Amino acid sequence: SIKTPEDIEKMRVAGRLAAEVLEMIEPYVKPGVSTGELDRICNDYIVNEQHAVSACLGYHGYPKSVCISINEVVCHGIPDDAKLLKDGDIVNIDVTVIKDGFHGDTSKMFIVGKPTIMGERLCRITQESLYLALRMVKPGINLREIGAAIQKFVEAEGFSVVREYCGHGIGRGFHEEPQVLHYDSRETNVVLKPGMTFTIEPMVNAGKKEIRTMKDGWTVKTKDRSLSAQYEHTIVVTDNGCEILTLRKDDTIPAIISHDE
Ligand SMILES: CCCC[C@H](N)P(=O)(O)O
Ligand SMILES: [Mn+2]
Ligand code: NA
């Protein structure tokens, strides 16, 4: 699907709101706070101030407003009032907002209190694998190349790439074509074109790539219980590159990546 300039403008707004949620929640990610409380703050902010709504709530039955994953949890962790954060924890908060009918999906890592050396390294490499993919996006490039580039980098830095979950198209629909794998697959063959909008959300494990899903049907963990990190951005392919729709002040990459001279 190719988004019109109208659709794209609406996605800038939605993406911006999703990013502002992460920028707002940051000071609250402290030792002692529960993930259930972090979820309420995000939701109250999304509904009461941004006047938008979470796309996560109700999606295939998802019970909360944002996904919060800690340490070995790979993704889709469910906020809970009894789960408290502690020093060393690495935490991902994934936000998806719907505004004016369009989605904005983004997530970032937060390290609680005193960081662990490997925890910091894992988050750093994960974010760079996303940045690397983002600087690649431009018409002509194949999604298979993007996934191969992410995997090559991640593996060269001593980590692994989760295969089961991937990025995805997005717009009026939460998940739309195409699938955005973060590794090289023979299944992938998609030449990017301007107007396409999708997400890139690499999940990187400190240990092995294998994962497992808990009985709740949502919580995904690393099979070997090693740490897992993830960063995600929503973008739109431009005539000569791409525009990040969910950029935050702490991002060290500009919103528009143009390959023009
Ligand atoms: C609550 C459903 C999870 C939706 C996540 N944003 P993704 O599908 O990008 O992991
Ligand atoms: Mn996503
Ligand atoms: Na994790």
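Throughout, chain A uses Swiss-Prot numbering, with the displayed residues spanning 4-264 in order.
Header entry for method reads X-ray crystallography, 2.0 Å.
Even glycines carry a Cβ here, placed using N, Cα and C.
The secondary structure of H178 (mutagenesis position), as reduced to three states from DSSP, is coil rather than helix or strand. Within 10 Å of the C-beta atom of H178 (mutagenesis position) sit 16 other C-beta atoms, taking all shown protein chains into account. Residues annotated as substrate binding site in Swiss-Prot: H79, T99, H178.
For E235 (divalent metal cation 1 binding site), the same-chain residues lying six or more positions away in sequence with a CB closer than 8 A to its CB are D97, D108, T109, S110, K111, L133, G170, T202, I203, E204, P205, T249. In the three-state DSSP classification, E235 (divalent metal cation 1 binding site) falls within a strand. What Swiss-Prot records for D97, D108, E235 is divalent metal cation 1 binding site.
Classification of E204 (divalent metal cation 2 binding site) by DSSP places it in coil, neither helical nor stranded. Taken from Swiss-Prot, the feature divalent metal cation 2 binding site covers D108, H171, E204, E235.
Contacts of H79 (mutagenesis position) defined by a Cβ separation under 8 A and a same-chain sequence distance of 6+ are given as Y65, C70, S72, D97, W221, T222, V223, in order along the sequence. The secondary structure of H79 (mutagenesis position), as reduced to three states from DSSP, is coil rather than helix or strand. Among the sequence features in Swiss-Prot, the mutagenesis site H79 to A is noted as follows: Reduces activity 100000-fold for the Co(2+)-complexed enzyme, but only 2.6-fold for the Mn(2+)-complexed enzyme.
DSSP assigns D97 (mutagenesis position) to a strand. For the mutagenesis experiment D97 to A, E or N, the note given by Swiss-Prot reads: Reduces activity 50- to 580-fold depending on the metal ion bound. Binds only one equivalent of the divalent metal cation with affinities identical to the wild-type enzyme.
Among the mutagenesis results in Swiss-Prot, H178 to A has the note: Reduces activity 9000-fold for the Co(2+)-complexed enzyme. Binds only one equivalent of the divalent metal cation with affinities identical to the wild-type enzyme. The residue drawn here is the original one.
Less than 6 Å separates the Cβ from ligand 2 in the case of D108, drawn from the recorded positions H79, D97, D108, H178 in sequence order. Across the structure, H178 (mutagenesis position) and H171 (divalent metal cation 2 binding site) are spaced 6 Å apart at their Cα atoms. Taking every protein chain shown into account, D97, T99, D108, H171, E204 are the recorded positions, and of these the Cβ with the most other Cβ atoms within 10 Å belongs to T99.
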